[PDB]
Amino acid sequence: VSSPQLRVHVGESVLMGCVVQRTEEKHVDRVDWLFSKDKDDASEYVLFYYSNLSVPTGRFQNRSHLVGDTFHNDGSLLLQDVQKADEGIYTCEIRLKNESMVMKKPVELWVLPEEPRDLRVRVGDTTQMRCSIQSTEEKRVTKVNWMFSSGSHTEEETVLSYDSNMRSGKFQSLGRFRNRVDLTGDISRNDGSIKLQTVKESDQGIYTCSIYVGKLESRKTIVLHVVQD
Amino acid sequence: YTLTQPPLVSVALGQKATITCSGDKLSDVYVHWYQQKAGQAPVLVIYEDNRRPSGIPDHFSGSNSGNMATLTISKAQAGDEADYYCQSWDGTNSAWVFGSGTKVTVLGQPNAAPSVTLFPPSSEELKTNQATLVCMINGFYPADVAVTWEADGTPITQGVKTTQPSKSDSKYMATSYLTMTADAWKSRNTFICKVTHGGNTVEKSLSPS
Amino acid sequence: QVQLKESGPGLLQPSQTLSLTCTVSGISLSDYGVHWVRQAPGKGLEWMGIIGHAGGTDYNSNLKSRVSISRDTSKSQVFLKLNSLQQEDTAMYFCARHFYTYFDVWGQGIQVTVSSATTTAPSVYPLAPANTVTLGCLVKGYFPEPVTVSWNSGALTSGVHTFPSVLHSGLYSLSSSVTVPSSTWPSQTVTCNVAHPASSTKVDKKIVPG
Ligand SMILES: *[C@@H]1O[C@H](CO[C@@H]2O[C@@H](C)[C@@H](O)[C@@H](O)[C@@H]2O)[C@@H](O[C@@H]2O[C@H](CO)[C@@H](O[C@@H]3O[C@H](CO[C@H]4O[C@H](CO)[C@@H](O)[C@H](O)[C@@H]4O)[C@@H](O)[C@H](O[C@H]4O[C@H](CO)[C@@H](O)[C@H](O)[C@@H]4O)[C@@H]3O)[C@H](O)[C@H]2NC(C)=O)[C@H](O)[C@H]1NC(C)=O
Ligand SMILES: *[C@@H]1O[C@H](CO)[C@@H](O)[C@H](O)[C@H]1NC(C)=O
Ligand SMILES: *[C@@H]1O[C@H](CO)[C@@H](O)[C@H](O)[C@H]1NC(C)=O
């Protein structure tokens, strides 16, 4: 009666939840994800699952992934690299082994224009470099690491590394970036956005965010311009 | 190894409460806070120094500077009355460490009178030649109660036992037990348990039954 | 419904060996590490050890080599085993999920007394009076803690009070009440549902009028 609504920028990743209460008992028989632009108009399968084999299809072939453990009645969908064309209604239908069906509220996906992708910081100031996937379901992001590389660099540098299975008291930030890099996102809410505290001329370069939902990685890239005033 | 934490912290309703958590170079590592109530599992109320899970009330907030974390309970409610442990990571040894813990008491709560309920010994119990009288006290604040027993105007001391008060959310609850014998029970006119909370003396009668 | 639930013996003699089991439901152990944390009566929370998502284990320095944590992914089951049981191994034992750098989800916990004392089952006696009516249940003379008390298997989802335990002669005693409207209790049969994990006793005692 009221569609959860989800706004994401072109190119970003969305995770669209679909869980019947997670139990240690697989009751999920089938999982179907349908896409529609409006009503009054045909739908197409993003992805359908049955008997421990999922079929990503259509334009979503390369970009759609069944992320939820279906053996735990979690049939959540992860749509990568969202286009404007993907703007519409997404509907999850799970058929239970007891033969009842569970339809989840269709979710309106509103696709916004492309992120800036070109950041301009002023020396000796703080800036933010944001990176996050958006989902109706929390705590799906299993790992986040930011890699820095000046166009010159035949090399990579860890800006900030944070993982679900950390045997540390905090995120890992190496070298130069120590003491300055800091997390502005709530990774539990699938938000890996970071903050750079006291920017120096040498910080200039390309920052790459690799944000993981299991094995599945989504990658962003931000060019940082530093300026002396 | 334990992170330093004040034993008790009081607070009136709606007042601000601040719980500190000290550790060596504590501010080079995330600090998290858990809440624990009477005989309950801990619950994460704040994490990563300065963040809050959905489901936790907005009036919780955390900070971590100068190697001293602080859990702030703005606008304190009676349902915030609990035990709070901070938590972190020792990077010398490789281990997770908790704080000593702080008991947050919430004052400014009103004086509710107790509802008493006196029960007789079950027939099922009398077979044993034992008779237990159960006088239960419910829904009172504050947690101060003295239970006294009688039998035909004669007070019974020995053979009695009264529990320590414990909280239900908006009140405290307790019970007192009087343990007679079969004959002791059935040879005395009227039993009474006298509950005392404040300048009040609630009494409830019991005769053959 | 992501849950951790612990299980095991409630009572043990010294020099025995504790072995708890934590059943992690709704998820897989293959990508989350599980903690074991205990809490001694007087004292606070004490981290015992972790079994990481990868099966690797680390422990508490003080708990050096008489603690043991393993698992079985097939059952989604993480085990604790404690050796050389002394006093103040007596504690609440919790298993908790490890998310990033904190303990996002916790178990209900399990109380484990380490005493010489033999286990004692409670005797369950009903309490009836002798508009709304208040009924009762007297769970008397058990050891050790704890002692569950439901009413109609939890059908009675209100008015149910369970009072604190008294300790006399090495035995514990507990009473529990329930209030229901006039012309319900007579008409419809209320039941008490006591359970004592320790002795493996369960008792459904219907409160007859009196
Ligand atoms: C087929 O399986 C369905 C799913 O079963 C659950 O999930 C699977 C994966 C397993 O873990 C399994 O163990 C779980 O049971 C199953 O659906 C379930 O059906 C029960 C009823 O038998 C539902 O419980 C009732 O919920 C309704 C509220 O409905 C609303 O909320 C729920 C979610 O909270 C939504 O699912 C609905 O769309 C509604 O929005 C309550 O009204 C009701 O309470 C009332 O009645 C109870 C007595 O049961 C009284 O105690 C109360 O006072 C109320 O008067 C129940 O709580 C359960 O919500 C539902 N879960 C779902 C759909 O996920 C289905 O029944 C199975 N089919 C067959 C034929 O067995
Ligand atoms: C289902 O596929 C998954 C791969 O994600 C695998 O872990 C599981 O063992 C498979 N179930 C089978 C073969 O029954
Ligand atoms: C799709 O998978 C193909 C496999 O060749 C890979 O090349 C491409 O990077 C993938 N793209 C996305 C958006 O998943």
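We number chain A the way Swiss-Prot does; in order, the residues shown are 28-256.
Cβ from N, Cα, C; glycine included.
Recorded in Swiss-Prot as a mutagenesis result, A:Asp59 to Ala, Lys or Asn carries the remark: Loss of interaction with CXADR. Under the DSSP three-state reduction, A:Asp59 (mutagenesis position) is assigned to strand.
DSSP classifies A:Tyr72 (mutagenesis position) as strand under the three-state reduction. Record note (Swiss-Prot) on the mutagenesis of A:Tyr72 to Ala: Loss of interaction with CXADR.
Neighbours of A:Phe75 (mutagenesis position), defined as other CB atoms within 10 A of its CB across all chains, total 17. In Swiss-Prot, the entry for mutagenesis A:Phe75 to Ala or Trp states: Loss of interaction with CXADR. The structure shown retains the original residue.
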Rounded to a whole angstrom, what is the C-alpha distance between A:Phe75 (mutagenesis position) and A:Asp59 (mutagenesis position)?
4
Tell me the Cβ neighbour count for A:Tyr72 (mutagenesis position), meaning other Cβ atoms within 10 Å of its Cβ, over all protein chains shown.
15
Whole-number Å only: compute the distance from the Cα of A:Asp59 (mutagenesis position) to the Cα of A:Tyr72 (mutagenesis position).
7
From A:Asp59, A:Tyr72, A:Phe75, which mutagenesis positions have a C-beta atom under 6 Å away from some atom of ligand 1?
none
